[PDB]
Protein chains: 2
Amino acid sequence: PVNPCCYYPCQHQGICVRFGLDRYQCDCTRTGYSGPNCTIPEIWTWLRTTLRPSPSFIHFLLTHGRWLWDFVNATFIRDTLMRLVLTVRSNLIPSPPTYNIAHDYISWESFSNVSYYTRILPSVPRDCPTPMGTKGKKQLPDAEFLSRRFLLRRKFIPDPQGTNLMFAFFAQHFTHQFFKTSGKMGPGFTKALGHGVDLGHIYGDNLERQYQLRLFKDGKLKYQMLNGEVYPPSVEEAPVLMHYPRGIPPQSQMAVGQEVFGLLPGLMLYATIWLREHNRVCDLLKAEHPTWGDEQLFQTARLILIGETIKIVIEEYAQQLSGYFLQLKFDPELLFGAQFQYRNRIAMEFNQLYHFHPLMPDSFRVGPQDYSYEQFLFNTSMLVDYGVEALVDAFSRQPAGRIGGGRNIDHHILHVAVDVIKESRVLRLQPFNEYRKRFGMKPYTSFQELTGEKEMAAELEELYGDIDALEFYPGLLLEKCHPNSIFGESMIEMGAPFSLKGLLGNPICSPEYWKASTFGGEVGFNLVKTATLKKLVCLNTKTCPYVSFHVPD
Amino acid sequence: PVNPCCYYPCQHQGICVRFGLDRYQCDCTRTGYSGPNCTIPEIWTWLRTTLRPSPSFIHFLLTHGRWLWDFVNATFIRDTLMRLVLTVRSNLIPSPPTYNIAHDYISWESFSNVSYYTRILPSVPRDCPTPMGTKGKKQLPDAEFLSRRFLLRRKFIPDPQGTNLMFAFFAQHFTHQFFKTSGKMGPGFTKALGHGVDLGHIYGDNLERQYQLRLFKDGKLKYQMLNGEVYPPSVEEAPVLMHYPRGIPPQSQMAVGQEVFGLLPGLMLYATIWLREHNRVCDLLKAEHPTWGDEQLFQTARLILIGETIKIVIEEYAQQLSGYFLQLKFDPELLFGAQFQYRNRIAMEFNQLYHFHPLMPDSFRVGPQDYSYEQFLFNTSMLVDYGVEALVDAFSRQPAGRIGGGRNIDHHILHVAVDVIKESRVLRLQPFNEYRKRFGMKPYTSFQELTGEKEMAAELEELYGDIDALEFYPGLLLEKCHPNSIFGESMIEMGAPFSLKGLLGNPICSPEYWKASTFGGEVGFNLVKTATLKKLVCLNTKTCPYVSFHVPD
Ligand SMILES: *[C@@H]1O[C@H](CO)[C@@H](O[C@@H]2O[C@H](CO)[C@@H](O[C@@H]3O[C@H](CO[C@@H]4O[C@H](CO)[C@@H](O)[C@H](O)[C@@H]4O)[C@@H](O)[C@H](O)[C@@H]3O)[C@H](O)[C@H]2NC(C)=O)[C@H](O)[C@H]1NC(C)=O
Ligand SMILES: *[C@@H]1O[C@H](CO)[C@@H](O[C@@H]2O[C@H](CO)[C@@H](O[C@@H]3O[C@H](CO[C@@H]4O[C@H](CO)[C@@H](O)[C@H](O)[C@@H]4O)[C@@H](O)[C@H](O)[C@@H]3O)[C@H](O)[C@H]2NC(C)=O)[C@H](O)[C@H]1NC(C)=O
Ligand code: COH
Ligand code: COH
Ligand SMILES: *[C@@H]1O[C@H](CO)[C@@H](O[C@H]2O[C@H](CO)[C@@H](O)[C@H](O)[C@H]2NC(C)=O)[C@H](O)[C@H]1NC(C)=O
Ligand SMILES: *[C@@H]1O[C@H](CO)[C@@H](O[C@H]2O[C@H](CO)[C@@H](O)[C@H](O)[C@H]2NC(C)=O)[C@H](O)[C@H]1NC(C)=O
Ligand SMILES: *[C@@H]1O[C@H](CO)[C@@H](O[C@H]2O[C@H](CO)[C@@H](O)[C@H](O)[C@H]2NC(C)=O)[C@H](O)[C@H]1NC(C)=O
Ligand SMILES: *[C@@H]1O[C@H](CO)[C@@H](O[C@H]2O[C@H](CO)[C@@H](O)[C@H](O)[C@H]2NC(C)=O)[C@H](O)[C@H]1NC(C)=O
Ligand SMILES: CCCCCCCCO[C@@H]1O[C@H](CO)[C@@H](O)[C@H](O)[C@H]1O
Ligand SMILES: CCCCCCCCO[C@@H]1O[C@H](CO)[C@@H](O)[C@H](O)[C@H]1O
Ligand SMILES: CCCCCCCCO[C@@H]1O[C@H](CO)[C@@H](O)[C@H](O)[C@H]1O
Ligand SMILES: CCCCCCCCO[C@@H]1O[C@H](CO)[C@@H](O)[C@H](O)[C@H]1O
Ligand SMILES: CCCCCCCCO[C@@H]1O[C@H](CO)[C@@H](O)[C@H](O)[C@H]1O
Ligand SMILES: CCCCCCCCO[C@@H]1O[C@H](CO)[C@@H](O)[C@H](O)[C@H]1O
Ligand SMILES: CCCCCCCCO[C@@H]1O[C@H](CO)[C@@H](O)[C@H](O)[C@H]1O
Ligand SMILES: CCCCCCCCO[C@@H]1O[C@H](CO)[C@@H](O)[C@H](O)[C@H]1O
């Protein structure tokens, strides 16, 4: 017979489970609903759901009250929302975590085997009619086609929000500390254990690699003076296993902590900046605490970077992206009264979703110059030629591409996009609509409703055959993005809960760690409480260039 | 100069930290106190501490109101206390965890390197005058001496509480799933990652070993019919790496999951019982869910054992030990409204403390027989000779030894005790009094006050030289135990917070997992909600023998 859970009968997070040979049961426990399929609101949840506004409307508010917001922003009405935005958002992420590439059910292995990435929704039963479930054509769209047909850039549609490459790279850099798939174990697994903001894209993702990177003196990290300026050490002085092209492995071949940070000046640039900082903070610490050994002058140094990072990501990175008028704010105490699990676990769906590849331009302008991908990718001399300062002032000026709308992934990288959908299929992630539900939204009723226009809409229908079988990565990118937004609705509604759940789920964010001692002295704490993007740079440089997550003017 | 943190100036969990060359600062953040050394209660904490009764008195209540308790026990006044006993107790355990053998400060490594055991109090600064801190003789008592002088059994003083060996073994068995030190990395480290009740003393502590133990069919574990009865499989059919003596490795040499469970009939016995059960539950599951594969019919099976175990430990194991009249109760929902981190981490201090070796008798009586250690230890034929039933009915009758008072560790095992203090010294655990404080008690003012008598008291003084330099393991065992208690005050006051913190900190105990689906169907849940000791046995046997954590009559 037909595996009954192939219809995804259970609603509102109700657990589906086969009983007997052809029967099934929903586990609406705390679902907030009662009944066979979890579709009977309890008195309260019914109130909640009736007095509950459209996610589309709440967005409207967050982006319109120039005045109401300038005022809510200068009063406590600020922390109250921030504290609200947090709790509510991250409450949609299961914690402890639930499934993986190998388990569509609760399990101890899933719980303890860090090796796995995790999922929010189970997978599409391997024995279901359609590869998506029950609806659609028994053959998903020719992956490579879709990619060129709808995601392939034509004319560069830039981010209406003012985003720039200075942001794009940070995004990339940052996201790699937790997103690290291995061809070894394959899709659905991850090298970057720890999951989250641990800077294991700096200090490396294993103890050894760290050590092989640490200068084991005054708690700093090795490095080298090239032109007077500081830079990461070369693999000739640090045996860290990199991925550079069989070229001049000795010099110019730097060791960073993130195996791939050599394939792009941006990622190396940043890797540099942070490293610059790290040692920079060591200098600071060692003064307040001379007696301090190497390890302490290292652990404390690290943590201060987890602070500054988690800090910048929310109050500036997230800010720019969101476009909200409400001043996002990083303050662990906002949850000290809430029920929250201080632990995160990267999710495959989060992974796929964070693919902002369309942010990347056509070419990379650096002042009067104008490097092509070919001359940019794997390039080397560029970082140490131009110098941090000037090379930042360059990305802080060249605009980023719009993530939403569709058709904006440059052809060079366009290959990625295809492997995402290919992998998405590997993993067996349920359909867009199925994920729209779990993140508090309604399923799109028609392809037309999904995209502002009618062209792609129809063409897409004569492919998947039903809005209900649309895929995850395609729908996210192909969704009519918000008015003047950098990307569609579903992007933030699905993105936020993952991002914050893990952004604040970091141990340092808990009451147990959030103390001045955890950063040895006030200086440490105040560094985490004062981190700026403009500071991460200008404090570790010779000169202060223009720097921001958005183009000037 | 003198490392200022050698006096342990900071009070109530205040973090001590060197500033400059000879200065220090206390971090009373949320200490509940303000000031230089954290000794100024805030309005509230001052109320709390004044309206706060003696721990010695609360014990008095929990052990006296025959009537008041029979009534509090039959009403909600029960869950309210149980829910109170939990929260309050486990609030004394840092979570996320704090230090290790290598870090006397907060650190990311400490956070993520599961390899480490963790500590509550930092260590005794390696550069302090006395090896204990500031007070005492610069030479700790000759370890081996103490052991024979005060802990070495003379006349067998049995547990006044009625405890039996049926309990003693469970205690041992159970505790080894999280206590597994390696000579490899050495003291302060642990093989048993996962920390806590994961039954990694059954399913093994690594994926491989599990697999090599799993019969990969109908989700059961391999086994062998010896005399009609089921038993663990031999290493001849399961390559699991054991520790048996170079004898008859083929037969009689069983594989269990806990490398050492062969060195004692009790531990093997239990290993058997549980295994019997596991498969037993598989049979049950597979009926409710035939479609279910191997992995599911295994993970679900496991979890049901984590339930039944966590269950029995609290409502029966803990019960007997405590001696309270309040009916301890296992119900995860009692914390669903509290702020609690669903994660535990074994602590070196917890380790040392759980050494109830004095529970072990002089000899082991099995009916009219009466085996000597020599003929009991590493014995083999015994388990399969007598049979579970009869061999349980034997331990459920022979009394256990009193853990407290002092002088009760049989000579054969008496060697252990010496390595505990030796290791305690290896680790550099602060003095008893220092630990008495952190667990809400007052430091003993004199050696005399510590032990009911005056003999040991004085003799102990002309050794350590000050009650303030007394050690951890010695003080715990040498403390005047409560009136008719199985052990002293400090034992429960320090034991409980660790035991529950981790007993309920198990992922299954959280709202996210605590659902009937996590055990596939109600049957699973009701198994966890109904686990008895009398059932773990009699349900997996031919006959129902006498079984309990205390001797009959
Ligand atoms: C998290 O989970 C992943 C995935 O399970 C772990 O990685 C994977 O680990 C397993 C077991 O180590 C690997 O399985 C393979 O199994 C074959 C078959 O074994 C053979 O058949 C039986 C086994 O029951 C025996 O009779 C034979 O002697 C023999 O063992 C084996 O041949 C392979 O060598 C291998 O062990 C799997 O290859 C491995 N890789 C992945 C990603 O799938 C991962 O370790 C775990 N993480 C942790 C830390 O626990
Ligand atoms: C949790 O922490 C423990 C303890 O740190 C980890 O185990 C330990 O890991 C370290 C590093 O792998 C081992 O250190 C030893 O270091 C010596 C010295 O290295 C040499 O000197 C420098 C290094 O900077 C180089 O120039 C040389 O080439 C050379 O590397 C090395 O010789 C030893 O082989 C070893 O690496 C330590 O031995 C090891 N064992 C313990 C328990 O101490 C543990 O892995 C970690 N857990 C996890 C999963 O991260
Ligand atoms: C917003 C983050 C971000 C950015 C800006 C970015 C920018 C760029 C970029 C522009 C210079 C280039 C040439 C690439 C190129 C690649 N990226 Co990304 N990637 C990003 C996030 C990712 C993620 C996430 C993965 C999947 C692997 C992982 O880390 O788990 C990825 C994978 C890849 C792969 C491997 C194959 C695949 O999975 O499809 C290539 C090649 N890329 N990427
Ligand atoms: C309450 C639990 C309990 C019991 C009943 C128990 C009963 C017995 C027993 C009686 C038949 C014998 C002969 C032993 C013998 C030993 N035990 Co235990 N042990 C127990 C808990 C432990 C712990 C805990 C350790 C330390 C190692 C670890 O597991 O981390 C231990 C270690 C040992 C060691 C290794 C050296 C050392 O650390 O001192 C020997 C030998 N033993 N034990
Ligand atoms: C629960 O959801 C399932 C979705 O499959 C519903 O499906 C059943 O009812 C259909 C009519 O709406 C029948 O045509 C299907 O044969 C039948 N399928 C199944 C799962 O057996 C089911 O009615 C829903 N129940 C309620 C009360 O809404
Ligand atoms: C790598 O990037 C560097 C930029 O630093 C390129 O540098 C050279 O080429 C530029 C234009 O092609 C010139 O304007 C630069 O002056 C020149 N730099 C010098 C003086 O060495 C380099 O060509 C790029 N190489 C690749 C991989 O294409
Ligand atoms: C804080 O605790 C320390 C414990 O060492 C106290 O010690 C100081 O005061 C002593 C008198 O009680 C002096 O004799 C010591 O030299 C001095 N030691 C130190 C640490 O410098 C200190 O007074 C306490 N402070 C308070 C207000 O109680
Ligand atoms: C191991 O324990 C067994 C118990 O099963 C011992 O069994 C033999 O010895 C007993 C007394 O010493 C006899 O009463 C038993 O009948 C006898 N068992 C049989 C019939 O084989 C055995 O001697 C012990 N061996 C060790 C290690 O001392
Ligand atoms: C009286 C409360 C303040 C004014 C509320 C104005 C609501 C505007 O309406 C909003 O317009 C959006 C346009 O993008 C739509 O997407 C939303 O669905 C709609 O709620
Ligand atoms: C500046 C000249 C035009 C006046 C409006 C400027 C933009 C801010 O006008 C906004 O209009 C809202 C309507 O939704 C009001 O509710 C807000 O209080 C107000 O800040
Ligand atoms: C003026 C807005 C104040 C803060 C409102 C809540 C901020 C987060 O926003 C809400 O998050 C929930 C969790 O994903 C979703 O169910 C809602 O759709 C979303 O609008
Ligand atoms: C004959 C030996 C049978 C061994 C069964 C082991 C099942 C392990 O489980 C497998 O793990 C993989 C990676 O961890 C996942 O990708 C698979 O979906 C899952 O079935
Ligand atoms: C009126 C409240 C109920 C009766 C309270 C009786 C208190 C008995 O007193 C208790 O006796 C114990 C004897 O072991 C001592 O250890 C305690 O310190 C003491 O508080
Ligand atoms: C059984 C004959 C003697 C009477 C007392 C029996 C034991 C129970 O007596 C207890 O005494 C307490 C005093 O602390 C009362 O507070 C309790 O309510 C009562 O249960
Ligand atoms: C009648 C008793 C009702 C329950 C009282 C609380 C149960 C736990 O007991 C209390 O735990 C605290 C944490 O370790 C300690 O500070 C106290 O000394 C201890 O008595
Ligand atoms: C010359 C190379 C210097 C390497 C310094 C590494 C310091 C690691 O730290 C050490 O770890 C040990 C086990 O993990 C602990 O037992 C030690 O106390 C701790 O100092």
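Following Swiss-Prot, chain B residues are numbered 32-584, in order.
So this one's X-ray crystallography, 3.1 Å, going by the header.
Any Cβ shown, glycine's included, is placed from N, Cα and C.
Residues annotated as active site, proton acceptor in Swiss-Prot: B:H207. Over all protein chains present, the Cβ of B:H207 (active site, proton acceptor) has 17 other Cβ atoms lying within 10 Å.
Packing around B:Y385 (mutagenesis position) is summarised by its Cβ count: 19 other Cβ atoms lie within 10 angstroms of its Cβ, all protein chains included. The active site, for cyclooxygenase activity annotation in Swiss-Prot covers B:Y385 and rests on experimental evidence.
Marked as heme b binding site by Swiss-Prot: B:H388. According to its DSSP assignment, B:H388 (heme b binding site) is helical. For B:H388 (heme b binding site), the count of additional Cβ atoms within 10 Å of its Cβ stands at 21 [all protein chains shown].
Residues or ranges marked as domain 'EGF-like' in Swiss-Prot (evidence: sequence analysis): B:32-70.
B:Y385 to F appears in Swiss-Prot as a mutagenesis experiment; the accompanying note says: Abolishes cyclooxygenase activity.
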Task: Counts by DSSP class (helix H/G/I, strand E/B, coil) across the domain 'EGF-like' (B:32-70) - done: 3 helix, 11 strand, 25 coil
- [ ] Could you state the whole-number distance in Å separating the C-alpha atoms of B:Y385 (mutagenesis position) and B:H207 (active site, proton acceptor)?
- [x] 10
Open item on the list: Using a 6 Å cut-off on Cβ distance, which of the recorded positions B:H207, B:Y385, B:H388 come close to any atom of ligand 7?
Closed with: none
TODO: Rounded to the nearest Å, what's the C-alpha distance separating B:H388 (heme b binding site) and B:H207 (active site, proton acceptor)? Just drop the number here, would you?
DONE: 13
